[PDB]
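Inspection log for the structure reproduced underneath, given as structure tokens.
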Amino acid sequence: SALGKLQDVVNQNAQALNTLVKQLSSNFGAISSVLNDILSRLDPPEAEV
Amino acid sequence: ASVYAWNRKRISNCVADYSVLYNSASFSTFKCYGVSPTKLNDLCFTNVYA
Amino acid sequence: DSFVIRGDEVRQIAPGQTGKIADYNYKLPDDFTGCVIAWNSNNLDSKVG
């Protein structure tokens, strides 16, 4: 644990990237989190929503 | 069947042409909710029930 | 734009509708602005034969 100050910065940046990548898996109230599924399932008036 | 004893039929292992359902004018209401009616020929499904 | 249709087909003269005269007779855009006007004309556009 001698080099914890640099490893803390590296871990924080990697964890922020992992959280930002993980946030793509959330649908945020939509029917799906995948854009291709929405574009292949719905007409553009409701796929727009 | 009547609505208290509504009949449930499983649909599986088939290729379905929904364009004969869209292009027929015999249905007074043809309303789809989680999917567009015209995209039904482009998708694959399981657990289809009538 | 003036035309004569059925009584059940008046729901299809609208943006974002799926329907028959919407696809092959008269289509409205999704960004349509304006007013659709409909009134019964059984006394004028109908014959007993």
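Chain B uses Swiss-Prot numbers throughout; the residues present, in order, are 348-397.
Yeah, the Cβs are placed from backbone N, Cα and C, and that goes for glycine too.
What Swiss-Prot annotates here:
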| type | residues | note |
| --- | --- | --- |
| VARIANT | B:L368 to I | In strain: Omicron/XBB.1.5, Omicron/EG.5.1 |
| VARIANT | B:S371 to F | In strain: Omicron/BA.2, Omicron/BA.2.12.1, Omicron/BA.2.75, Omicron/BA.4, Omicron/BA.5, Omicron/BQ.1.1, Omicron/XBB.1.5, Omicron/EG.5.1 |
| VARIANT | B:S371 to L | In strain: Omicron/BA.1 |
| VARIANT | B:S373 to P | In strain: Omicron/BA.1, Omicron/BA.2, Omicron/BA.2.12.1, Omicron/BA.2.75, Omicron/BA.4, Omicron/BA.5, Omicron/BQ.1.1, Omicron/XBB.1.5, Omicron/EG.5.1 |
| VARIANT | B:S375 to F | In strain: Omicron/BA.1, Omicron/BA.2, Omicron/BA.2.12.1, Omicron/BA.2.75, Omicron/BA.4, Omicron/BA.5, Omicron/BQ.1.1, Omicron/XBB.1.5, Omicron/EG.5.1 |
| VARIANT | B:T376 to A | In strain: Omicron/BA.2, Omicron/BA.2.12.1, Omicron/BA.4, Omicron/BA.5, Omicron/BQ.1.1, Omicron/XBB.1.5, Omicron/EG.5.1 |
Work out the three-state DSSP category of B:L368 (variant position).
helix
Near chain C - the variant positions B:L368, B:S371, B:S373, B:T376, filtered by Cβ distance under 8 Å:
none
Between the Cα atoms of B:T376 (variant position) and B:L368 (variant position), find the distance and write it as a whole number of Å.
11
Return the count of C-beta atoms lying within 10 angstroms of the C-beta of B:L368 (variant position), excluding that atom itself.
13
So if I draw a 10 Å sphere around the Cβ of B:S375 (variant position), how many other Cβ atoms end up inside it?
6
